[PDB]
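S.K.: Take this structure, written in structure tokens, and hold onto it; I'll ask about it next.
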Amino acid sequence: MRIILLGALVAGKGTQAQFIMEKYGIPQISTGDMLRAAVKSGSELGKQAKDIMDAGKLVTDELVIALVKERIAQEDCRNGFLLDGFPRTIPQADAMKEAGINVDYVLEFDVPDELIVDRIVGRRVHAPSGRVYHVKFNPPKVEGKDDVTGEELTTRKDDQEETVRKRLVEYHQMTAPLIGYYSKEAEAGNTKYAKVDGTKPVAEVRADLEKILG
Ligand SMILES: Nc1ncnc2c1ncn2[C@@H]1O[C@H](COP(=O)(O)OP(=O)(O)OP(=O)(O)OP(=O)(O)OP(=O)(O)OC[C@H]2O[C@@H](n3cnc4c(N)ncnc43)[C@H](O)[C@@H]2O)[C@@H](O)[C@H]1O
């Protein structure tokens with residue numbers, strides 16, 4: 001099955017990408033996690049991306065479409081995938097359309113703008129695994145420690161408050177047009193569109209999503 005998770009910053013996309021990944025058995029394709037992984041392995045892409053990432057600027061289209069075509073192309077995206085963080089600009093969305101990749105579901109996670117800087121700045125990451133926690137809203141069972149490996153959680157440099165603010169502008173300009181995009185397509189017959197309330201309990205939203213997919 002193929003699904004795009006679209007949404008505002010911090011709305012909870014990635015926290016759900018996990019669930020959809022097991023339940024419906026498909027690769028989670030996180031451009032965030034992959035650029036961050038390229039960075040912590042000193043791969044060539046990891047030299048381009050880090051300063052941009054860090055800066056709140058979006059990485060280059062020409063580059064991220066390249067990353068993501070390589071990945072869909074691997075034998076596990078064979079029966080579907082869920083894109084988490086691709087597309088982030090109408091450029092990325094048209095390139096996927098031009099390539100002939102039509103997806104089944106587009107799910108929009110909404111959160112009211114007041115929540116966005118709180119969502120991001122209290123967010124701790126168990127770096128190796130990409131396991132995402134919120135200090136206040138979805139905490140580890142042992143503070144500071146990750147629930148599975150016992151290893152300390154960290155904070156991203158782009159989850160630093162004034163970078164969160166630079167991201168929100170870039171978002172509004174860049175990525176906000178894709179809701180319109182995917183709604184015209186769902187109108188054209190091309191996908192299904194649903195919107196989910198990113199403020200409910202991680203629990204409830206999980207349910208809201210089963211009730212959509214199956
Ligand atoms: N395609 C692309 N093109 C170019 N550059 C690209 C790109 N893709 C990536 N990049 C780049 O790399 C950088 C980062 O991109 P990326 O890494 O993809 O973005 P992100 O920082 O993970 O932010 P999102 O807004 O997508 O968060 P989310 O909705 O998944 O919510 P989350 O689960 O984290 O949740 C957030 C927090 O709140 C939590 N939470 C979730 N649900 C609830 C709830 N209901 N109640 C309370 N807390 C909750 C979480 O536990 C956590 O604490 C960019 O700056 C850009 O440079």
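For all residues, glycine too, the Cβ spot is worked out from N, Cα and C.
Annotation of the published mutagenesis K13 to Q in Swiss-Prot: Drastic reduction in enzyme activity; the original residue is retained in the structure shown. Taken from Swiss-Prot, the feature AMP binding site applies to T31, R36, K57, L58, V59, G85, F86, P87, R88, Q92, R156, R167.
Could you place these features in context, so I can see how deep they sit and what lies close by?
M.R.: In sequence order, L5, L6, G7, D84, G85, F109 are the residues of the chain that are 6 or more apart from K13 (mutagenesis position) and have a CB within less than 8 Å of its CB.
Under a cutoff of 8 A between CB atoms, and with a sequence separation of 6+ in the same chain, the neighbours of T31 (AMP binding site) are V64, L67, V68, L83, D84, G85, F86, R88.
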S.K.: Ligand 1: which of the recorded positions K13, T31, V59, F86, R88, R156 have a Cβ closer than 6 angstroms to it?
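M.R.: Near the molecule: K13, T31, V59, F86, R88.
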S.K.: Sequence gap of 6 or more, Cβ distance under 8 Å: name the residues on the same chain that satisfy this around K57 (AMP binding site), in order along the sequence.
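M.R.: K166, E170 - these are the non-local Cβ neighbours of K57 (AMP binding site), listed in sequence order.
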S.K.: Using a 10 Å cut-off, grab the number of neighbouring Cβ atoms around the Cβ of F86 (AMP binding site), all chains included.
M.R.: 24
S.K.: Work through the binding-site residues one by one (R88, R156) and point out the residue whose CB has the fewest other CB atoms within 10 angstroms.
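M.R.: Selected from the binding-site residues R88, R156 on minimum Cβ neighbours within 10 Å: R156.
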